[PDB]
Amino acid sequence: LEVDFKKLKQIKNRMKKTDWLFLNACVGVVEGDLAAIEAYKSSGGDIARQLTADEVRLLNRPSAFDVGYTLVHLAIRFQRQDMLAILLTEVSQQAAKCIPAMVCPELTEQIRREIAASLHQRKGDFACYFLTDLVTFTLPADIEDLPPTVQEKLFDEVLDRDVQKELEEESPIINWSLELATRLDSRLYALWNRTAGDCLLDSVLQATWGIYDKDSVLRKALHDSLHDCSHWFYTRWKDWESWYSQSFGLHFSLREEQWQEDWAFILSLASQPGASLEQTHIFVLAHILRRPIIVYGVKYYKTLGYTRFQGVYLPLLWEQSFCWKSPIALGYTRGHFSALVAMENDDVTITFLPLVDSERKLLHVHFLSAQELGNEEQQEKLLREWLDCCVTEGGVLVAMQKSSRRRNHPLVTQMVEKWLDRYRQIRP
Ligand SMILES: [Cl-]
């Protein structure tokens, strides 16, 4: 009760939002208020921040606070294990990883808002969600101007090096062509994302607006799309399932009554948070982005198991004229999706993405209705309707992903510039 009010007043004066968020969090951990600590966490504020004596004065809880205490110390002193785990994961990542969406949480929240505003549900008979902007992420060419040691640090902090090594060194999943990766400057980079599930959604957003799926906006759209378009996707799925077993030469069958339950479940997948999503979900996402999604993944991983994720996901249920030709690329390893992005040409950047594997075999086109199956001649013809394709000098069939500096989204540009500032200001 005995507070020097003059002193207090002077202190409060010099305080900004992030100070209040810090001090609120300090009380938060005393009190067991997880929102108070999440709120500080998502501000991007240093979880290592230590209480100053002024802050201790302002707080006025002798039993609880002292100069030098951090949130982590408060969390041990009181019994908040929950919080400790969040705190320590945050600290670990902050030191190993620094991606564009973490550099300025207010701006990434503006980006989220812009994506939400851009997202609508089609009226009429096919009530699928859809975006209204075409946005594609490329690493900035300015990276090449960094000092070598700074480049490696930047790559350590934005790439998933483990995923890169399995897609590129351990087997020829990506960058297997000298021509594409080097002569034509189309080397692909696997962006890191946290594995706490939802890698699919985080990956699509990273390939696209450069952020993760904050506050689950993309996910809810995906969920509501599947639910409100159930019968549309159900039919494509049923054939996709039969497609497979068709390939082992095995003649099977299910009772309509039973396709039903198997459908109801994958329907729950999008609602149950952090569960695993499968190819039907990639298919729906291609509709929501109004563009193709190419997935590169192992040819057969476990070999205890064959894989069926690799291939091309076309937004087949829209009119072609409704859809952009430019695709995004995702990499698939062991139950995990990664955004695969190229570096900008060092005007227009053209990234050449192969529509064949390293053995030059056409990638699979998923969810094709039997009325669409056909020769390799015919498949390729389909791919040419939906993508902007050409054949390299070396003979590789590729889809082109074209982007322009001019057409880049301004908030994305600002975020990428601020992320680069962190490396540009490093001496040496
Ligand atoms: Cl149904």
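Here chain A follows Swiss-Prot, giving residues 245-546, 552-595, 611-692 in order.
Just so you know, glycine gets a Cβ as well, placed from its N, Cα and C.
Here's what Swiss-Prot has on this protein:
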type	residues	note
MUTAGEN	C443 to S	Abolishes the deubiquitinating activity but not the binding to ubiquitin chains
ACT_SITE	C443	active site, nucleophile
ACT_SITE	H585	active site, proton acceptor
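Within the group of recorded positions (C443, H585), the Cβ with the highest number of other Cβ atoms inside 10 Å belongs to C443. Gap in the deposited chain: 15 residues are missing between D595 and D611, whose Cα atoms are separated by 9 Å. Taken residue by residue with DSSP, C443 (mutagenesis position) is part of a helix. Gap of 5 unmodelled residues flanked by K546 and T552; Cα separation 5 Å. Each residue contributes its Cα atom, and for the residue listed as 'active site, proton acceptor' and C443 (mutagenesis position) those atoms are 6 Å apart.
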